[PDB]
Amino acid sequence: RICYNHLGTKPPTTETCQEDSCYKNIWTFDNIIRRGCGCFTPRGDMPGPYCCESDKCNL
């Protein structure tokens, strides 16, 4: 599937990745959208970003 791992300062790379789930992380520390193919933490307001099992999965 495709999930981006851009921003911080440098915005061009995207992870055309093989994992069963990917996450949208919109906080970090630096107030930014920097994220990836990983996750696998049930997001029942548990430690982690919001994690989904679809291509992009809402930008």
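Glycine is no exception: its Cβ is also placed from the backbone N, Cα and C atoms.
These come from Swiss-Prot:
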type	residues	note
MUTAGEN	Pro42 to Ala	No change in ability to inhibit ADP-induced platelet aggregation
MUTAGEN	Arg43 to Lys	This mutation alters integrin binding selectivity. It provokes 1.4-fold loss of ability to inhibit ADP-induced platelet aggregation, 6-fold loss of ability to inhibit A375 cell adhesion to fibrinogen and 8-fold loss of ability to inhibit HEL cell adhesion to fibrinogen
MUTAGEN	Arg43 to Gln	This mutation alters integrin binding selectivity. It provokes 33-fold loss of ability to inhibit ADP-induced platelet aggregation, 5-fold loss of ability to inhibit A375 cell adhesion to fibrinogen, and almost complete loss of ability to inhibit HEL cell adhesion to fibrinogen
MUTAGEN	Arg43 to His	This mutation alters integrin binding selectivity. It provokes 14-fold loss of ability to inhibit ADP-induced platelet aggregation, 3-fold loss of ability to inhibit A375 cell adhesion to fibrinogen, 8-fold loss of ability to inhibit HEL cell adhesion to fibrinogen
MUTAGEN	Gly44 to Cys	This mutation promotes selective inhibition of beta-3 integrin; it provokes 1.8-fold loss of ability to inhibit ADP-induced platelet aggregation, 6-fold loss of ability to inhibit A375 cell adhesion to fibrinogen and 330-fold loss of ability to inhibit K562 cell adhesion to fibrinogen
MUTAGEN	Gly44 to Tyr	This mutation promotes selective inhibition of beta-1 integrin; provokes 1.2-fold loss of ability to inhibit ADP-induced platelet aggregation, 11-fold loss of ability to inhibit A375 cell adhesion to fibrinogen and 75-fold loss of ability to inhibit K562 cell adhesion to fibrinogen
MUTAGEN	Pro47 to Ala	No change in ability to inhibit ADP-induced platelet aggregation
MUTAGEN	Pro49 to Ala	No change in ability to inhibit ADP-induced platelet aggregation
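Locations of recorded Swiss-Prot features on the structure.
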{"residue": "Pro42", "record": "mutagenesis position", "Cβ contacts under 8 Å, 6 or more apart": "none"}
{"residue": "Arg43", "record": "mutagenesis position", "Cβ contacts under 8 Å, 6 or more apart": "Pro49, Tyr50, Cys51"}
{"residue": "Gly44", "record": "mutagenesis position", "Cβ contacts under 8 Å, 6 or more apart": "none"}
{"residue": "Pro47", "record": "mutagenesis position", "Cβ contacts under 8 Å, 6 or more apart": "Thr41"}
Neighbouring C-beta atoms (10 Å sphere around the C-beta of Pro49 (mutagenesis position))
19
